[PDB]
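A.B. asks: Before I ask anything, here is the structure I am working with.
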Protein chains: 4
Amino acid sequence: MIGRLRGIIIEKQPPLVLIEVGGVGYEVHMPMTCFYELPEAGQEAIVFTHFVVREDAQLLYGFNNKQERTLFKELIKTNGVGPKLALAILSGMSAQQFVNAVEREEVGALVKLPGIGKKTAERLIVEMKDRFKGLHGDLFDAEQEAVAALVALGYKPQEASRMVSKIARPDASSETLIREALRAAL
Amino acid sequence: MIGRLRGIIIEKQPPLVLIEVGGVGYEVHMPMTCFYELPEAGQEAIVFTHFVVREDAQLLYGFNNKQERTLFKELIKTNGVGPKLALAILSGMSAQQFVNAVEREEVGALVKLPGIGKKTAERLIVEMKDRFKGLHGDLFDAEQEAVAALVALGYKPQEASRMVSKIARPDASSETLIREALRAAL
Amino acid sequence: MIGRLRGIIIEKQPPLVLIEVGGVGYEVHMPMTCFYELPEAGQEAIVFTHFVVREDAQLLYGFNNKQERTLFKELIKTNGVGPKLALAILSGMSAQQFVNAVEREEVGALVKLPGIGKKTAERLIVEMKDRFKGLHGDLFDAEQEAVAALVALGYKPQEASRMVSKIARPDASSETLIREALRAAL
Amino acid sequence: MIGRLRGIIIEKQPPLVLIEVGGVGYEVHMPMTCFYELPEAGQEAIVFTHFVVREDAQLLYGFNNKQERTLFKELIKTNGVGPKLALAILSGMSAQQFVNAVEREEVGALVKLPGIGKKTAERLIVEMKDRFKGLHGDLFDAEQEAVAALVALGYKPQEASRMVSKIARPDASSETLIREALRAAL
């Protein structure tokens, strides 16, 4: 449920940051390429977070923008790749370099990074390439926002794209598109 | 344990809202019909929430008033219907339209919505109609507040209504009714 | 981990209170006898809490003082008695009345309350009477504080009382007693 | 995820402290040797914490500095030793005394403390002595910070020390060391 923290950077111990919100000091685990961009200790930072809930522990993974978080969330969906590994992948290379290596199927650039291997590198590339097709954008709009909303409700991507086509009126909010699209389907 | 959030709306990405409380950014999942009523980003919002705790994740579902939340809480009690489905039901129609479709047994209005079907639509109507009888009101008072309190303590609805009858004195707080009713039963 | 809430009472719906701390609205479940003593909506309240963590849900039980909470914590240790039942026991009678009924073995006063029975009433009395012997006090001091600390560390009650006797110097902090007692045992 | 609390000390009940952050009262369990150093009730305290998450409960263990917390975290990794026992070990002796007793293999100093025994005392000493070798320091630097970061990413300690040697340039940030070391390995 915790999507964003805004507070004072108390300490940096890569890959860990300690952000103070109120008087609560959150431990945020961040990939090294996001780590370089952090403000200075004593200054306010805004980090986008991904809460991983376990039975044994509760952890916050933090990123500087939503595109990096989505990438990380996409990455941990593939069997064999978890938060620590995803943290290492985005430490060894930026999000843009990772997407570029996925698109050009560079399965030699990723094999060096610890904990994955050769077959999982290959499976990661195949799988991520497939996931990027339907993924957001600007690294990988009202009408697109509206399809996403509909997919979130339970419609299948293609059928949601169908619904947001019939009433798709350029220069119109994503919400009215969702309202209009849902109205003419029930 | 989290029943209400009051903070600044940071971002809207239907059905998700990001509300900032202190410097903590909560991700709230809201049905589309509540979503339309939200203030503008940068303005304060008050949302009634339902915390769902899992072993893998922790989520907040948010509504603009308590009646919608109760409806949602009632809805997720029926096997086959979970938070995502309940979110879709209250996206496709308002709470009032849903109660009206339940009372008039319109099992054609709900069949269109994704993820449920025909038999579950039918079971939903039967089950919700039965639950509404004893449900709060104004969509579906000191004396009624007092019966509820007693049901919460473990008394059965009918016996709790019995207790709040013998001493039921119009123009008197629900608490004194609970105090008086509990006193003359022990 | 949440032991106390101090905030604004937003709504009362016995046995539920909604306390706002920051802009976070906590749902606190309180026994009716504590409920009567709450300030008025819009005014600040201080409630002592007991966090019950489950896999399905996370709940706060609240009391006006530490003695009531201890009683509640003691109560839920007995098989057959859980938070809802303990909530009902402290709703039907005050903490003082409950301790008095336990000491005088009144197993007719408790049998009326819903959800327990006759054998569990009897077992509750036997068990609570045994637990009160070693329990805190004022309803059921530096030297006593110090024994408690030592019991918490893992010493057995009798041996901890032994340790805080040899160096027990009236008119001296519980901490120095713990320091002195631990020093002369290792 | 909670690494630090900064708030007002409300009550002390060794080994428990109640720290108020906002209007939220956190129960922090602290070893007695850290307990002696706490400010006075009504004054601000800064405690370093270790959140233990269970299915039944959620607890905060607190320390005055990071070295004590690391020790505690190291301690609870050994089978037979849990938070309560670790709390007792750091109550009976300071962190420095404990490290000294580990280095000099004093397995008579620890045998007195309740809940452990003789074989676990012996195993604790062997195991802690082995863990201290690679452990931080000042009780047990940019280049060392950088190796730690790399170990956290998944590299093995020796190979991470190899990487931070080839480009190890005295008088240079730990982050650039991590950036430079990661660059010349992929």
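All residue numbers given for chain D refer to Swiss-Prot; the residues shown span 1-140, 158-203 in order.
Looks like X-ray crystallography, 2.5 Å, at least that's what the header says.
The backbone N, Cα and C atoms fix where each Cβ goes, and this holds for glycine too.
Here's the feature list from Swiss-Prot:
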BINDING   D:78-85, D:114-117, D:119-120, D:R123  DNA binding site
MUTAGEN   D:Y36 to A  Partially complements deletion, tetramerizes, binds RuvB, branch migration by RuvA-RuvB is normal
MUTAGEN   D:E55 to R  Binds dsDNA, increases HJ resolution with RuvAB, 1000-fold decrease in UV resistance
MUTAGEN   D:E55 to Q  Reduced binding of HJ DNA, binds dsDNA, increases HJ resolution with RuvAB, 40% decreased chi resolution with RuvABC, 100-fold decrease in UV resistance
MUTAGEN   D:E55 to D  Does not bind dsDNA, slightly increases HJ resolution with RuvAB, 20% decreased chi resolution with RuvABC, no effect in vivo
MUTAGEN   D:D56 to K  Binds dsDNA, increases HJ resolution with RuvAB, no chi resolution with RuvABC
MUTAGEN   D:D56 to N  Reduced binding of HJ DNA, binds dsDNA, increases HJ resolution with RuvAB
MUTAGEN   D:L110 to A  Does not complement deletion, tetramerizes, binds RuvB, does not bind DNA, no migration by RuvA-RuvB
MUTAGEN   D:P114 to S  Defective RFR, UV light resistant, resistant to MMC, may interact poorly with RuvB
MUTAGEN   D:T120 to N  Suppresses the RuvB 'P220S' mutation, restores wild-type phenotype
MUTAGEN   D:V164 to I  Defective RFR, UV light resistant, resistant to MMC, may interact poorly with RuvB
MUTAGEN   D:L167 to A  Does not complement deletion, tetramerizes, does not bind RuvB, dominant negative to wild-type (wt)
MUTAGEN   D:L170 to A  Does not complement deletion, tetramerizes, does not bind RuvB, dominant negative to wt. Alters conformation of isolated domain III
MUTAGEN   D:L199 to A  Does not complement deletion, tetramerizes, does not bind RuvB, dominant negative to wt
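A description of the local structural setting of each listed feature is requested, covering burial, neighbours and distances.
C.D. replies: Long-range Cβ neighbours of D:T78 (DNA binding site) (same chain, at least 6 residues apart, Cβ-Cβ under 8 Å): D:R123, D:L124, D:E127, D:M128. Under the three-state DSSP scheme, D:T78 (DNA binding site) falls in the coil class.
D:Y36 (mutagenesis position) is surrounded by 15 other CB atoms, counting those within 10 A of its CB over all protein chains shown. DSSP assigns D:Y36 (mutagenesis position) to coil in the three-state reduction, outside any helix or strand.
Around the Cβ of D:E55 (mutagenesis position), the same chain contributes no residue under 8 angstroms that is 6 or more positions distant in sequence.
Mapped onto three states, the DSSP output places D:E55 (mutagenesis position) in coil.
In the structure as shown, the Cβ atom of D:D56 (mutagenesis position) sits within 10 Å of 8 other Cβ atoms.
When other Cβ atoms within 10 Å of the Cβ of D:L110 (mutagenesis position) are tallied across all protein chains shown, the result is 22.
Neighbour density for D:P114 (mutagenesis position): within 10 A of its CB lie 17 other CB atoms from the protein chains shown. In this structure, D:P114 (mutagenesis position) belongs to neither helix nor strand by DSSP; it is coil.
In the three-state DSSP assignment, the secondary structure recorded for D:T120 (mutagenesis position) is helix. Shown in sequence order, D:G80, D:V81 are the residues of the chain, 6+ apart in sequence, with a C-beta less than 8 angstroms from the C-beta of D:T120 (mutagenesis position).
Around D:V164 (mutagenesis position), taking its Cβ as the centre, 27 other Cβ atoms fall within 10 Å, counting all chains.
Mapped onto three states, the DSSP output places D:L167 (mutagenesis position) in helix.
Counting only same-chain residues six or more apart in sequence, none has a Cβ lying under 8 angstroms from the Cβ of D:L170 (mutagenesis position).
In sequence order, D:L167, D:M180 constitute the residues six or more apart from D:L199 (mutagenesis position) in its chain with CB-CB distances below 8 Å.
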A.B. asks: Cα of D:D56 (mutagenesis position) to Cα of D:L110 (mutagenesis position): how many Å, rounded?
C.D. replies: 30
A.B. asks: Among the recorded positions D:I116, D:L167, whose Cβ has the fewest other Cβ atoms within 10 Å?
C.D. replies: D:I116
A.B. asks: Between D:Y36 (mutagenesis position) and D:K84 (DNA binding site), how far is it from one CA atom to the other, in Å?
C.D. replies: 18
A.B. asks: What's the CA-CA gap between D:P114 (mutagenesis position) and D:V164 (mutagenesis position) in angstrom, rounded?
C.D. replies: 38
A.B. asks: Checking the contact step here: among the binding-site residues D:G82, D:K84, D:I116, D:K119, which have a Cα within 10 Å of the Cα of D:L110 (mutagenesis position)?
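C.D. replies: So far as Cα distances go, the binding-site residues lying within 10 Å of D:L110 (mutagenesis position) are D:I116.
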A.B. asks: Write out which of the listed recorded positions, namely D:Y36, D:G80, D:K119, D:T120, lie with a C-beta under 8 A from a C-beta of chain C, sequence order kept, or 'none'.
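C.D. replies: The answer, in sequence order, is D:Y36.
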